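Data block below; observations after.
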Amino acid sequence: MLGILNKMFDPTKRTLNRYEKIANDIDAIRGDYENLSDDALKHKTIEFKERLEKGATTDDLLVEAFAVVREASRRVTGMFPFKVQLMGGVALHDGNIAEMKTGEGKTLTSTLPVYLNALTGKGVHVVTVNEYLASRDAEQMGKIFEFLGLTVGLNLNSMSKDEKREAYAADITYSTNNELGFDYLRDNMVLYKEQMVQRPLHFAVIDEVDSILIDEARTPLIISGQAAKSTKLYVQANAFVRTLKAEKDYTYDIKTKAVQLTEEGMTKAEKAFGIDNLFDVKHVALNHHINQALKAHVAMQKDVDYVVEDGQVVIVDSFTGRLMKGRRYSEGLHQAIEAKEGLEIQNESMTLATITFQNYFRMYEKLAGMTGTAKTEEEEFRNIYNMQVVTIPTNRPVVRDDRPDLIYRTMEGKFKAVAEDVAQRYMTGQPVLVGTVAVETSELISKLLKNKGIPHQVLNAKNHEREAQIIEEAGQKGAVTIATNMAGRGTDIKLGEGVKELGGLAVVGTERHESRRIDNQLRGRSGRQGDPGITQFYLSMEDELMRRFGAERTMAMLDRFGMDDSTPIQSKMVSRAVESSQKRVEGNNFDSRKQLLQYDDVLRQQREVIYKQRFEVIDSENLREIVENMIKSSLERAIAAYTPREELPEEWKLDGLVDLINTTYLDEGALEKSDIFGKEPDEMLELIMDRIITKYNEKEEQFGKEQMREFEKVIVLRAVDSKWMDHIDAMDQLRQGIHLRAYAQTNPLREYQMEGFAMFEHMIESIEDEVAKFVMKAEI
Ligand SMILES: Nc1ncnc2c1ncn2[C@@H]1O[C@H](COP(=O)(O)OP(=O)(O)O)[C@@H](O)[C@H]1O
């Protein structure tokens, strides 16, 4: 609830002039390295490392470091970065967004501050959108860093949990956004601390930062795959519809508890499966399901504070009436859904880890970013991520002709018009690139060109390697490309022999996008480095962004403002109005990603807690914190079990409270002062501590350097398994289709926080039984 996003914050043009000066300072010492030997140069890396630790700052050696990388580059790649690029680096070094246009040299610029900030040995992460663009940048700029005496590392989805660590080991590491997200999450599902692949998140430099932080924001990162030896076993758990005498366990208190089972059930239930009463021989599975299925019949019921069907189960609110869409029953009460009544089964995928890129990337101590289009959502870059967008003067003045939208009346005429324009361009031999929004519209224009027999290339948004090769050749004479929205990103389109003289790459958008950012991106592909190029969008009156005008009629003027689909139309007015629709569409998207951020935030805080607690259960032998924790978890279960079977009218009739003790914690001799034995809550501390601590001491004596072993595979499991994976899944469920009546979107923020901390309070409690019961009742 701090400030409010999109309103206003600090400046430009004190920041730029400062940079300018720096660049010119860089050029000043340009001679100090130019005739230096190769060895003397490499030595600078060391010299910098020595200076930094002795007391100097990154900022203190900027001019120079940058000057060294510049000279290096010129010697390794052939390219001596321009002042505009030098400026870029500063923009990034300040943890800002460097906005430079397509064809400007971002990757080069990234080496500059990447180097500077990699000298600490803390590491640096150079982020791109996809595998290929990493591997490439890694392989090409790899050279320049290595030359200065630094380790480059490439992180891919293929690599072993070993090779990955070894890459995060490198001074500099390259990766796709996703892996960075994944590797983090996977690190927090680990059984031994080594397995983790990541180091502390120091610095991140996203290239194409808009796609990553603005567009790909609206998806969470999900991990899924379920292995509860599920569907099959749930039917089998439900085989116990009959003779629920010997195992029809005791009743309970508060929200829920059926755990206990008389010896006669267990044994014979177990012979119906084939082992003993399970101790922690991958047994947990059967005990938890049998409890669940046993509960689904007696404990949790039908038609009052439990379930109502449709074809499946929907939690209700017995007093309000309405169906709580999106509410999963904790730790696998699918049992109700599936077999108790109607085979409405439910088990496929399972969410095991979730994160937003806005939370993930905010974990880093420093974020910097690069892209051609990022002045638009600037109020967000500085309000969500604390980065100012710097707009960087191009190296060479743009001589492109971004033409005013042409407006046809219907799809067909607009499409036909697109064909014609490509038709004319091929015949001239001028290369054409056609931006599309949808694979299906991508296909239609191709057919249009297949009837006209105009050789071309479609570009589907997938298999990036091929399309990169395609894209270089889209700047050659007679080239014809049609690029699915987000196709060929990251690659320059270099114009061919004498293509300059035909006007350069001509670009044709088949429609304006959900965001002017995307709109300008398209135009971007054309005017790089001061080559000519023309860009033009086509719009039909016949769709979205154009509804403003559905119901428009006239008194004395040309009705519809572009009639009969003969020719096109132009007016600033209509184009102006398209902007509204665009900007309004941009609004929705902001809101939907704000809400996501707001949803993950609940998870974020929830998850940092559990992550921290898990790892602590892993570093558990010298303080005997696995027993100290196991002791707390036990004392909870009691204090909770004790204080309901004793309300404020009366602490009375101890009989089920007796059962509880015996078939939850301790053997038959779970009776003492049978009932009405005085009457206290804190009498329960002594008497249950007695029968449990004495037993724990004796349980840990017969087989005791192992019980530590025993707790660990008990605690960590039940924590990991029922709690986290079931919460994570159940959460993503509520996030999803919390679309029951009487909620408004992102107000559910209110319901979500509420129902999701409720859930957590419980899941923590479920953990607390699981561990107490098992330590006490699982024997060889
Ligand atoms: N200073 C330079 N000298 C020579 N060539 C350059 C220079 N800067 C960039 N280039 C070339 O122009 C292309 C554009 O640079 P790039 O790093 O891709 O930036 P952008 O992503 O803005 O296009 C690259 O393929 C590179 O080979």
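According to its header, this structure was worked out by X-ray crystallography, 3.2 Å.
Cβ atoms are placed via backbone N, Cα and C, with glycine included.
Under the DSSP three-state reduction, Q85 (ATP binding site) is assigned to helix. Feature annotation from Swiss-Prot assigns ATP binding site to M79, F80, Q85, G103, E104, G105, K106, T107, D492.
A sphere of 10 angstroms centred on the C-beta of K101 (mutagenesis position) encloses 22 other C-beta atoms. Record note (Swiss-Prot), mutagenesis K101 to N: Can restore growth of E.coli secA mutants. The unchanged residue is displayed.
For the published mutagenesis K106 to N, Swiss-Prot gives the following note: Loss of activity. Cannot complement E.coli secA mutants. Residue environment of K106 (mutagenesis position) contains 25 other Cβ atoms, counted within 10 Å of its Cβ in all protein chains.
Classification of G587 (mutagenesis position) by DSSP places it within a helix. Per Swiss-Prot, mutagenesis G587 to C is noted as: Forms position 587-750 dimers upon oxidation in vitro; when associated with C-750. Does not form position 587-587 dimers (homodimers).
Looking at Swiss-Prot, the entry for mutagenesis of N588 to C says: Forms position 588-588 dimers upon oxidation in vitro (homodimers).
The DSSP secondary structure for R750 (mutagenesis position) is helix. Taking a C-beta cut-off of under 8 angstroms and a sequence separation of 6 or more, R750 (mutagenesis position) has no same-chain neighbours. According to Swiss-Prot, the experimentally introduced change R750 to C is described as follows: Forms position 587-750 dimers upon oxidation in vitro; when associated with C-587. Also forms position 750-750 dimers (homodimers).
Rounded to a whole value, the Cα-Cα separation of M79 (ATP binding site) and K101 (mutagenesis position) is 18 Å.
Ligand 1 lies within reach of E104, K106, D492 from the recorded positions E104, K106, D492, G587, judged by a C-beta closer than 6 angstroms to any of its atoms. The DSSP secondary structure for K106 (mutagenesis position) is helix. Nearest to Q85 (ATP binding site) in space, judged by Cα atoms and limited to the mutagenesis positions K101, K106, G587, is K106. For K101 (mutagenesis position) paired with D492 (ATP binding site), the C-alpha to C-alpha distance reads 11 Å. Of all the recorded positions listed here (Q85, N588), it is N588 whose C-beta has the fewest other C-beta atoms within 10 angstroms. The local packing around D492 (ATP binding site), expressed as other Cβ atoms within 10 Å of its Cβ over all shown chains, amounts to 16.
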